[PDB]
Structure formats: C-alpha cells, structure tokens
There are 2 protein chains.
Amino acid sequence: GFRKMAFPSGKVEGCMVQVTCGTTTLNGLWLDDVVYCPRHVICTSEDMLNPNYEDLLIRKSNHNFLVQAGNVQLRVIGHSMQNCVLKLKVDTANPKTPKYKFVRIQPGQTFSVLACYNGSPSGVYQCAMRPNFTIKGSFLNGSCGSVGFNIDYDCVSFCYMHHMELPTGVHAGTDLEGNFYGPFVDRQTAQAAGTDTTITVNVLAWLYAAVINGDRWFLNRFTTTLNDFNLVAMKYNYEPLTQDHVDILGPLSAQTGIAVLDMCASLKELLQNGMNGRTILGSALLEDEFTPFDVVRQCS
Amino acid sequence: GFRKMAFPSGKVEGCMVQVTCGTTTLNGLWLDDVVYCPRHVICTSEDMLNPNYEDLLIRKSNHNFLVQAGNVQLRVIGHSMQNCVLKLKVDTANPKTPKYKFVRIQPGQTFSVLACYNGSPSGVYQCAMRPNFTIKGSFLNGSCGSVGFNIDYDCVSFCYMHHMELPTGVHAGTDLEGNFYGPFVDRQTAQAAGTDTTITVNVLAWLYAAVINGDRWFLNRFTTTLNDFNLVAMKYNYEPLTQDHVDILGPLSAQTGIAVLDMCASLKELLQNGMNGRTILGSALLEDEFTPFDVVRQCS
Ligand SMILES: *[C@@H](O)[C@H](C[C@@H]1CCNC1=O)NC(=O)[C@H](CC(C)C)NC(=O)OC[C@H]1CC[C@H](CCC)CC1
Ligand SMILES: *[C@@H](O)[C@H](C[C@@H]1CCNC1=O)NC(=O)[C@H](CC(C)C)NC(=O)OC[C@H]1CC[C@H](CCC)CC1
C-alpha cells in the first residue's frame, strides 16, 4: 500500500521541445520565449571528449539551432550560454507555460523525472538527489534536456536537467541555471562521484511508512541514543543522524506512537542483523529515496 | 539504469472530474459527454456492507449527482448503471477528450495508475494486473474512480477503474465496462484473492534487463529444460512457463545472446539458492512487474 510515485506530468509535457544542432538532437524546455537545453547539443562526436565550448559556440549562429515544438518550427532570434546550459530566445512565448520557478535542490530531497526523446515525453519516475549528487535514473542517448521537477500548489519547481551518465551507471546533471550538482563536468570522460552514502532520515521515514501500512516485525523492545546509533550508521556509510533530522521526523513519530530513537534502535538491528529473508513494504533492502514529506503526502 | 516508469499522464489528467452523491465523493472519468464512476458513490456508510445497488439507485435522480470539473459544475441529464459503474450523461462534451479505447487487460500485463482525490491528480505509478487479478497500488479513501491506462501512439487505452482494498492490502477494481477483474464484488467485506502467483515470463524479462544493464553475476554455466524448470517453478508458486512465453522472450534472448533456457537455468538457481546478499538492478527480490515489452520499450 505504499509506492514510489511521481507527480502528474501534464504541466511539464507542454514545455518539452526538440533542439537540433547539426546531427545532434536532444530535448529543450520551453518557458515563455526561452528554450533551455544542455550546451553539448553544439558538439559533434569528435568534440565530446574534451570540448572547448566557448570556441564551439562562436561558430554557431541563431539559424544553426533548429527548435521544433510538435511539428512546428520555432524561430531562434538569440542565443547565449549560461554555465552548462544554452538559452535560445525564440519568437513565440510558449502558450502552455505553467506557473514555475527554478530551484537548486538539496541532497536527500526527491523529484520527478519526465524522460523525453526527440522532444516527446516517454515516461515519468521519482528520483532522489543523492548525497553524492548523482541520481539513479533511466536515460538513453537522446534523453539529455529531460527535466526533474516538483509540483507545489499549481507551481512547477524545476530542479534538474539531464546531461550525462557516469561509469557506475548513475546519472548527473544541472539545475536550470546550468550549474552541475556535484563535481561533474560535461565532457565524455570517466568521472567519480565518491562514496554513495545512504540518506538515514529517509530510511527512518520509510520505516514509519511501513508501520503505518501494517509492517511491524522489525520493531523491537530497545531504544538507543543518537551518538550510539551513529557509531553503527558510520560503518554502513549512512549519513550521520542529526538533531535536525530527529526534529523533521517528529510528526511521523507522533502519528505512529514510536519515538524516533526507538525506531533508530530498530534500524540499528536491521543494519547489523539483516532482514533474515523478510521484507518491508515489499523490499528486501532498506529504501532511502522517500523523504518524510513524501511519506506524509502519500499516507494522507 | 532501469526504473519502474509510468506513462506521461497529461492526456488522462484532462479527463478527471469529481462526483458527489450526498456526502460521498470520489473521482469520475469524463470522456465525450459521459462521466464514468464507481457505482458505490450512491452508498452512505450504512450501505457499504451489503448494498442493494438497484434499490439504492432508484432513489437517485440526475440532480442528486454533483459533477464538478475544476471549479465548474456539469449538468447531469441522464444516468444509468452498467455492471459496477455508473454512466452520467452530462450536457457538455469534454473538450480535452483524447483518442481512447476501453480494453480489458490480461493478467501479467502492466499499466499506469493516475491516483486522484476530489477530481485532482495526485501521482502516477506503474502496476501489473497480477495473476490473481489484484494490483499492488497506493490508494486511500477518496481515490475510487482513479484509472489505469496504457498509451499507444496518441491513443489512451483505459483498462482499470479503482474500487476497493482487500484484507491483504492489495487492490481490486473493474474495467471501464464495470466488470471486476477477478472474483471480487463491490461490498465492504473481507474477500480473498487466492494464491498470489509470480509472473515467470516477467521475471525472465527483468533478468534480461539486468544483463543489458551490466548485472550478470547470476549467469551460470548450466542450461535446463522447460519441464525441469517448471518443477522448480511450481514449488515457488511461479506460473508454469509455456512455449508461448519462450517465444515472447525470443527478441530479448537474441539481443543478449543468452538462450531462454539458459536464463531459466539461472532463475532456477536463484530460486533455490537465493541471492546471498547480492542485488539485481538494485533489488534483493526477483521482480515480476515488467513485461518483455516494458523492458524493450525502456532499453530502446
Ligand atoms: C544526452 O546527450 C546523453 C545522455 C547519456 C547517454 C547515455 N546515458 C546518458 O545518460 N549525454 C551524453 O551523451 C554525454 C555528453 C557529454 C558531452 C557530457 N556523455 C555521457 O553521458 O557519457 C557517458 C560516459 C559513461 C562512462 C564512460 C567511461 C566508462 C569507463 C564515458 C562516457
Ligand atoms: C474508494 O471509494 C475506496 C478506496 C479504498 C478505501 C481504502 N483503500 C482503498 O482502496 N473504496 C471503498 O471504500 C470500498 C467501498 C466498498 C462499497 C467496495 N470499500 C473498501 O475498499 O473496503 C476496504 C476493506 C478492507 C478489508 C476489510 C476486512 C479486513 C478483515 C474490509 C473493508
């Protein structure tokens, strides 16, 4: 009774366009009279290993960017590069522009990805921005320019634009100002994300979700302290749990009648003992890509 | 690099309305000049255990159904009951009606759910129609009338409308002609689905997805036969694998260079030996809610 759920994608579907330079095609985001896309649309295959984007872009004029919205060509009347994104000014405001903002999301928070190819939406799924500033997505060639977002009220908060894949199979990208999350650069070389630490506060939120939904076998008669819990967290590359995290879990704690430090004692035992072939909310691993807010929103 | 992915929901978002009878509110699906909704909208709380729907509906007139599309009231000008759904004729065709059909989906196939409350979309996620004709969803009070669908071309194939929850926490509902999937009836009593068998062909498809995405530790030096594999399948409440299933897996077999019966030999060993703390595509359990088509569509 608890699922990984994406936001409804309609408001974002109406913003997706196709951008082509030469033989390179990817997706763009069309808001008001600007189309945002990854700057490596200007690269050929001989450019992708070590591109000099400033030099490559000087050779491009407005008419070298083909922007297609459905079957309709948009006229590009200006272009500029901002960090790792291009802004193509077009002669038509997108009539479907929703209320929106650009946000740079914090590690540990979640968002929905609308995967797109050739300017056409393909599917939607939820991701977390991991502590090492990667995401575990599903992206193929042609998917760059697909965006991540949250919806709050009628307002779309765009937080991610897709650019690349890492050797480990995870994904990296930018905010909508073109600044990468994490240490990555948009060149087609092997890059490291570092240790992929687990989002402790989210695992605890998901354990609360399990209790709400009737899965309680892992609850024990013990409690612990924050410092004692963190000694075990460290060994498993879990984020240190802070008092701020404990405060964020307060509402779930009161809803279930299970103190945060009692749930930490249960998590400690799960980390050290495993699940002994049992499952929690249909999973045999501890899930860390639901925030406390995600759990409350879903269970309400 | 492989995710549970729902279809983009925009085309369906535009069809969702709110239907109220008395104090009972749920969602309706507005296509052309008809609104489809679960018939238990006519029930009060004293009716839900053993409703006589024919007798309850005779007491209702067109003006007792309040249909709200956004902030706009629709005028109900006819009503009728078809199996477990009501069809409310309204005086306005939905201008956002997509190209659509109604399909009754086969067990083992997948679809996207647009979860809705008060006629407003809340989130989207993928489900399989399980062999015992239940789905593992996320639904609360107020969610009935939410629909499941596939998108093929520009055409929306509606296959599911949500009605109820079972004691085991799984979910049951109807096609858009109002006929339940499975043995269930729309009354608020404990009902059994029977043994929840695993969709063998889908597990094999997902193992092929894992190979495509670089996860190959479970491949062994053995092969097997269909009859020998099924002797082990039976013990684990797996669907018998048929030659028709083997044929459906043909394209994934050729894409990976792993014969179907070689992959069955790997699955056999996983079933008998477990995963020994290892994971496949980020899971510590064998996943059966991706069809062969889902895998091909995603990996393309
Ligand atoms: C969108 O244009 C595209 C999306 C990629 C393709 C495959 N999966 C994705 O998410 N992005 C790219 O092709 C970028 C473009 C450069 C200029 C940033 N290239 C990319 O993602 O490279 C993939 C790397 C994988 C790891 C490999 C080293 C392995 C030892 C090098 C390339
Ligand atoms: C939509 O109206 C609503 C959705 C339910 C509510 C909770 N989760 C859901 O999916 N459907 C209902 O309230 C139906 C209405 C009847 C008339 C079909 N009722 C329902 O789903 O009942 C839940 C059952 C759970 C198991 C319980 C027995 C446990 C020993 C009985 C009720």
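We're sticking with Swiss-Prot numbering for chain B, so the shown stretch reads 3265-3564, in order.
Structure method, as recorded: X-ray crystallography, 1.5 Å.
Including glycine, each Cβ sits where the backbone N, Cα and C put it.
Residues annotated as active site, for 3CL-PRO activity in Swiss-Prot: B:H3304. Here Swiss-Prot notes a natural variant, B:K3353 to R, with the remark: In strain: Beta/B.1.351. Variant annotation in Swiss-Prot: B:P3395 to H, described as In strain: Omicron/BA.1, Omicron/BA.2, Omicron/BA.2.12.1, Omicron/BA.2.75, Omicron/BA.4, Omicron/BA.5, Omicron/BQ.1.1, Omicron/XBB.1.5, Omicron/EG.5.1; the structure shown retains the original residue. Look at Swiss-Prot and you will find B:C3408 tagged as active site, nucleophile. Listed in Swiss-Prot is the natural variant B:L3468 to V, annotated as follows: In strain: Zeta/P.2.
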Sort the residue listed as 'active site, for 3CL-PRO activity' into helix, strand or coil using the DSSP assignment.
helix
Including all protein chains shown, what's the count of other C-beta atoms within 10 A of the C-beta of B:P3395 (variant position)?
21
Using a 10 Å radius around its CB, how many other CB atoms surround the residue listed as 'active site, for 3CL-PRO activity'?
23
Nearest-integer angstrom distance between the alpha carbons (Cα) of B:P3395 (variant position) and B:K3353 (variant position):
34
So which one is it: of the recorded positions B:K3353, B:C3408, which has the fewest other Cβ atoms within 10 Å?
B:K3353
Cα within 10 Å of B:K3353 (variant position): which of the recorded positions B:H3304, B:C3408, B:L3468 qualify?
none
Please list the recorded positions from B:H3304, B:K3353, B:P3395, B:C3408, B:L3468 whose Cβ falls under 6 Å of any atom in ligand 2.
B:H3304, B:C3408
Please report the distance from the Cα of B:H3304 (active site, for 3CL-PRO activity) to the Cα of the residue listed as 'active site, nucleophile', rounded to the nearest angstrom.
9
When a 10 Å sphere is centred on the Cβ of B:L3468 (variant position), how many other Cβ atoms does it contain?
26
Take the C-alpha atoms of B:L3468 (variant position) and B:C3408 (active site, nucleophile) and report the distance between them in angstrom, rounded.
33
Based on DSSP, name the secondary structure state of B:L3468 (variant position): helix, strand or coil.
helix
